[PDB]
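Student: Provided herewith is a single structure, encoded as structure tokens, for subsequent inquiry.
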Amino acid sequence: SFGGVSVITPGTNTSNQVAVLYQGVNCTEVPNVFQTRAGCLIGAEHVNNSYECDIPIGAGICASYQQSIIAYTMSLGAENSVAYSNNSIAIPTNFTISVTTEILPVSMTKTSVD
Amino acid sequence: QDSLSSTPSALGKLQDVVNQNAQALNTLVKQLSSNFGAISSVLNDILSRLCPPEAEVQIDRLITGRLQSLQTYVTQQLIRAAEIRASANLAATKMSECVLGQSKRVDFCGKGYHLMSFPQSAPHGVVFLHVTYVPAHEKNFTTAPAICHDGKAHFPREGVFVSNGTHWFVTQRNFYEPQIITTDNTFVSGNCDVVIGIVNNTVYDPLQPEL
Amino acid sequence: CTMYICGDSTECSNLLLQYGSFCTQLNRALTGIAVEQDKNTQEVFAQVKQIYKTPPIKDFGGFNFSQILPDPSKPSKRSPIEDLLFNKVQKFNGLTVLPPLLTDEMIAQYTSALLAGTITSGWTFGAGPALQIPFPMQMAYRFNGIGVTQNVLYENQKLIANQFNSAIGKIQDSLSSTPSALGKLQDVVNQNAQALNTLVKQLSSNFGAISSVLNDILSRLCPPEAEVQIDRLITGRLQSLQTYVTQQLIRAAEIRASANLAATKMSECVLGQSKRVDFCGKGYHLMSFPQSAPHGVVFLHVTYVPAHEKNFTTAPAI
Ligand SMILES: *[C@@H]1O[C@H](CO)[C@@H](O)[C@H](O)[C@H]1NC(C)=O
Ligand SMILES: *[C@@H]1O[C@H](CO)[C@@H](O)[C@H](O)[C@H]1NC(C)=O
Ligand SMILES: *[C@@H]1O[C@H](CO)[C@@H](O)[C@H](O)[C@H]1NC(C)=O
Ligand SMILES: *[C@@H]1O[C@H](CO)[C@@H](O)[C@H](O)[C@H]1NC(C)=O
Ligand SMILES: *[C@@H]1O[C@H](CO)[C@@H](O)[C@H](O)[C@H]1NC(C)=O
Ligand SMILES: *[C@@H]1O[C@H](CO)[C@@H](O)[C@H](O)[C@H]1NC(C)=O
Ligand SMILES: *[C@@H]1O[C@H](CO)[C@@H](O)[C@H](O)[C@H]1NC(C)=O
Ligand SMILES: *[C@@H]1O[C@H](CO)[C@@H](O)[C@H](O)[C@H]1NC(C)=O
Ligand SMILES: *[C@@H]1O[C@H](CO)[C@@H](O)[C@H](O)[C@H]1NC(C)=O
Ligand SMILES: *[C@@H]1O[C@H](CO)[C@@H](O)[C@H](O)[C@H]1NC(C)=O
């Protein structure tokens, strides 16, 4: 058995704590231990809650710093059951003016090599 | 202004281009430290120590490696350039369709209903500020596809029929502004037998009291 | 890179160091591709603020969406059409496959939310809060969007719902009877498989060496003559890997453009009604519905097509 070793970290400007992912292996072959479909994750606490994805692990699993590093199934968003019926309509009585930013690259530095 | 002043990662899209180009150039220069099988990475060391028959073999090894390193660099620059070109093509389209006009293309010029956009210059790129209209504070109403009056089916000309629980009105679709249902804001098509969900209500004719 | 070229040979590994950063560059290039693949999926499917659900009672005025909505009796929670689409479409040498960030279940969940939003609130959920409207009234709005008066929808509602329901049924029957229907997705699978298999087969190449097998060289010859034979295998194997990565970068760029187009269609065909000709199907666009597929997306475009024309005399003015 062989594979990649990945280190999961918050910025060093927040914490020196890390978690380690042993890609493609069982936790039993490695020598807070959680077996993901991405491999064995060590140093992260698995929880049954769900949050927006912070640091992606793979196969629906993400990790974040909450203090300790945790691992969870990522949430896709809050649920919303729309009040549908055959004679019901919703109409705005107000509005807001929104301004948003979009950033695009246009050019690179023009290099030349002799 | 406040968001940009407080978010270091806001311009990552432009910073990544700067970083990727810097990492390619630095990688290329570092390859000059490679031996590629030669006795030394330094060409002058070879020339100063060995005479022509054995130097050429050592030089050939450095040439082979250095040529390969440069070919790798250029190929990567061509691929990277193509990606930047596509980004520039998109930016040019947005300038034409968001700044020089009002777009009906969904989510092309920001989230919400596009009103207008303003360009701002940035290092090696462009920033667009998209201004959109976003509906707010919605209320629930009862509705109907048509109104039945004098045996005739009436439909809205520009809006939708709504009831506040006791009275029927016609309103524009994206903003609640209820009006009395009249012959001037509706049109007639056929009798009331065909439309499913048609409701009974008075339709007012403005000339009725006049004559 | 090191395992592909040298396996567990320290002698080869030491020789490979003379080439500098080439292996690091190649590993970096493939990592960038992998990241983009997750970004591609997110750009296409994660275009909804909330996870919307359809009502318990599917009364939409005669319009039947059962073939595109999730079938709860199946553990995958795929629609009848999605389930059909999914049915229709190295390690030992240092070559590995990493899992997608979003699972197929998650992608199906995004698709379901987009469908639920469209059916219950039309195009409003893509601009702001989801605002409910009766489906027939939504369809009447979309008839106006193509220059047809709303009474035409209401007076022919039964006919229109029937034509719609039949058209959807044909999609299921067509896919069930056409092996080549999903070639666009199958080609991506095939091209990637042919690149990986080609790369592995190159390990059987001698490249001028006495043997393709590195251990044969090390077991038979001593260090002064082995290094020459090893250099030949390293040169060839490095060249083979560089070829692979370059092809993957070019292929990745093409897939990225395809994903960019898919994301645009999701926004302009699914989250709204498009006036762009032939952008959302042939005919006058009414609406579109997304369906998930292996490594891709399928759009079902609903259009209004004029029929049974008659000749009249006309005039510019009276
Ligand atoms: C690093 O942490 C400091 C607070 O200790 C914070 O002010 C600063 O913005 C952080 N830098 C980054 C890049 O987040
Ligand atoms: C390794 O993990 C798999 C699940 O991914 C499990 O079925 C198998 O039994 C595990 N092997 C051992 C020795 O635990
Ligand atoms: C998560 O839920 C499982 C049951 O589904 C339970 O066995 C496990 O102990 C729970 N773990 C935590 C941290 O709550
Ligand atoms: C609309 O919302 C604004 C706040 O964004 C509020 O001040 C204003 O009074 C509201 N208008 C109406 C008619 O309610
Ligand atoms: C509309 O009515 C439903 C109940 O049928 C309610 O749950 C929903 O919150 C109401 N929406 C608004 C904007 O009042
Ligand atoms: C509906 O609108 C009419 C006219 O403004 C008003 O008199 C009536 O009280 C309203 N009905 C309800 C339930 O608010
Ligand atoms: C709306 O649904 C109700 C049942 O919930 C039914 O009685 C009524 O006739 C329906 N009206 C229309 C226009 O579909
Ligand atoms: C609407 O008015 C007509 C004429 O009086 C009547 O026959 C019909 O039953 C009414 N419809 C309803 C739902 O009351
Ligand atoms: C919707 O279509 C399916 C397939 O033809 C059918 O089995 C189902 O009964 C229909 N649903 C309704 C409410 O008619
Ligand atoms: C219109 O009239 C022409 C003859 O001038 C005829 O050839 C054509 O088929 C007619 N088209 C239709 C739809 O009747």
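Note that chain C is numbered according to Swiss-Prot, with residues 738-826, 853-1081 shown in order.
Determined via electron microscopy, 2.4 Å.
Including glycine, each Cβ sits where the backbone N, Cα and C put it.
Record note (Swiss-Prot), natural variant C:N764 to K: In strain: Omicron/BA.1, Omicron/BA.2, Omicron/BA.2.12.1, Omicron/BA.2.75, Omicron/BA.4, Omicron/BA.5, Omicron/BQ.1.1, Omicron/XBB.1.5, Omicron/EG.5.1. The unchanged residue is displayed. As a natural variant entry, C:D796 to H appears in Swiss-Prot alongside the note: In strain: B.1.1.318. Quoting Swiss-Prot on the natural variant C:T859 to N: In strain: Lambda/C.37. In Swiss-Prot, the entry for natural variant C:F888 to L states: In strain: Eta/B.1.525. The structure shown retains the original residue. What Swiss-Prot notes for the natural variant C:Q954 to H is this: In strain: Omicron/BA.1, Omicron/BA.2, Omicron/BA.2.12.1, Omicron/BA.2.75, Omicron/BA.4, Omicron/BA.5, Omicron/BQ.1.1, Omicron/XBB.1.5, Omicron/EG.5.1. Natural variation at this site is recorded by Swiss-Prot as C:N969 to K, annotated: In strain: Omicron/BA.1, Omicron/BA.2, Omicron/BA.2.12.1, Omicron/BA.2.75, Omicron/BA.4, Omicron/BA.5, Omicron/BQ.1.1, Omicron/XBB.1.5, Omicron/EG.5.1. Here Swiss-Prot describes C:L981 to F as a natural variant; the accompanying note says: In strain: Omicron/BA.1. Where Swiss-Prot documents C:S982 to A as a natural variant, the accompanying text is: In strain: Alpha/B.1.1.7.
Help me picture where these features are in the structure shown.
Tutor: Non-local neighbourhood of C:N764 (variant position): C:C738, each in the same chain, at least six residues away, with C-beta under 8 Å from its C-beta.
There are 12 other Cβ atoms within 10 Å of the Cβ belonging to C:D796 (variant position). In the three-state DSSP scheme, C:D796 (variant position) falls into the coil class.
Cβ neighbours within 10 Å of C:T859 (variant position), excluding its own Cβ and spanning all shown chains: 13.
Less than 8 angstroms from the CB of C:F888 (variant position) sit C:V785, C:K786, C:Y789, C:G880, C:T881, C:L894, C:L1034, each of them six or more residues away in the same chain.
Its Cβ taken as reference, C:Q954 (variant position) is surrounded by 12 other Cβ atoms within 10 Å in the chains shown. In the three-state DSSP scheme, C:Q954 (variant position) is classed as helix.
The Cβ of C:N969 (variant position) has C:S975, C:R995, C:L996 as same-chain neighbours under 8 Å, each 6 or more residues away in sequence.
Long-range Cβ proximity for C:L981 (variant position), meaning a same-chain Cβ under 8 A and a gap of 6 or more residues, is found for C:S746, C:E748, C:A989.
According to DSSP, C:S982 (variant position) sits within a helical segment. For C:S982 (variant position), no same-chain residue that is 6 or more apart in sequence has a Cβ closer than 8 Å to its Cβ.
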Student: Under 8 Å Cβ-Cβ to anything in chain A: which of these variant positions pass, C:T859, C:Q954, C:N969, C:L981?
Tutor: C:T859
Student: Give me the Cα-Cα distance between C:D796 (variant position) and C:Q954 (variant position), rounded to a whole Å.
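Tutor: About 45 Å separate the Cα atoms of these two residues.
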Student: In angstrom units, rounded to an integer, how far apart are the Cα atoms of C:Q954 (variant position) and C:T859 (variant position)?
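Tutor: The separation of the Cα atoms works out to 17 Å.
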